[PDB]
Amino acid sequence: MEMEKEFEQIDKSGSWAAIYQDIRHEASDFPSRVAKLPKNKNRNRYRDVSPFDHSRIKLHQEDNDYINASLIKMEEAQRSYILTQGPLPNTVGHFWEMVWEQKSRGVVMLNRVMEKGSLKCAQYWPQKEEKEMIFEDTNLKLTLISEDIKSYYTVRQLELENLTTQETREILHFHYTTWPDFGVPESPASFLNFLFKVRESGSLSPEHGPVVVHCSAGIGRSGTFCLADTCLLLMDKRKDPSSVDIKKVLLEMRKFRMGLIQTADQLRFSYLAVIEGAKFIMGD
Ligand SMILES: Cc1ccc(CC(=O)NC[C@@H]2CCCO2)cc1
């Protein structure tokens, strides 16, 4: 069923809450035993958000291999994403270790460091060229190279150096800065513009490791980003773009990380973004 029509039918009926709870009821339940070990309590931002054991990212060290991050692998779309929480004071070094080990080109950030008067994430990147960061726990150095500040997002060029081997790589930081403290944006225009800038960069392409995507918990805004990308890619690839079922794509992605899309408003926003993006890409 053409999603634009399904959309107006849910809107006129006002059944967004009922659709959203049907998804919550049908979603996969897999074990998260590593996340709940007592040695990992200070590696988790929220007690109710854990990566499944089968899909979790492992750090390459014998000590403790645990990070709150999951590999979302979309077989038909031929896209992979790592979804992770906003790093904590004790996990900044683990975060950059994962970026290095997985060969990611891009980091996508969908939150501000402070929102609603509370800290949503650590200040994990350098704000001035001449004041670099050193993560001694993981033996990495991070330097700000350049910064391009626009109305809805900022793009930063970073240099990450493995101090062990003296290898360096360029990492692009895509920071969406205007998601509101409450609710979702009114128009998906600036979010779609942002997604097309990440795509243009090569960060989402198969010649690199998976893009690292985060918000505060790594399931809400982060969920919206990968559901919209994968849905628009499937509409490009298939003979009938109207066969793409956004609820079925979301349940497939929820096999790999729990809780993706946190509210009925985020579900409605995801529909709006896909419906609108399907147009501009090929003038519909
Ligand atoms: C939350 C958090 C924790 C740790 C760090 C790393 C850091 O800034 N370390 C200090 C020296 C001064 C120059 C090189 O690094 C950043 C952010």
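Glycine too: its Cβ is placed from the backbone N, Cα and C atoms.
The active site, phosphocysteine intermediate annotation in Swiss-Prot covers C215. According to its DSSP assignment, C215 (mutagenesis position) is coil. Cβ neighbours within 10 Å of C215 (mutagenesis position), excluding its own Cβ and spanning all shown chains: 26.
The feature substrate binding site is assigned by Swiss-Prot to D181, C215, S216, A217, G218, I219, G220, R221, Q262. In the three-state DSSP classification, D181 (mutagenesis position) falls within coil.
Within 10 Å of the C-beta atom of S50 (mutagenesis position) sit 22 other C-beta atoms, taking all shown protein chains into account. In the three-state DSSP classification, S50 (mutagenesis position) falls within coil. Among the mutagenesis experiments that Swiss-Prot reports, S50 to A or D is described with the note: No phosphorylation.
Record note (Swiss-Prot), mutagenesis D181 to A: Substrate-trapping mutant. The unchanged residue is displayed.
Recorded in Swiss-Prot as a mutagenesis result, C215 to S carries the remark: Catalytically inactive mutant; abolishes sulfhydration.
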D181 (mutagenesis position) CB neighbourhood, other CB atoms within 10 A: 10
One of the binding-site residues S216, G218, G220, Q262 has its Cα closest to the Cα of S50 (mutagenesis position), namely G218
Distance [Cα-Cα, Å, rounded] between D181 (mutagenesis position) and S216 (substrate binding site): 12
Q262 (substrate binding site) versus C215 (mutagenesis position) - Cα distance in angstrom: 12
Between all pairs in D181, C215, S216, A217, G218, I219, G220, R221, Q262 (listed as substrate binders), what's the biggest Cα distance, rounded to the nearest Å? 16
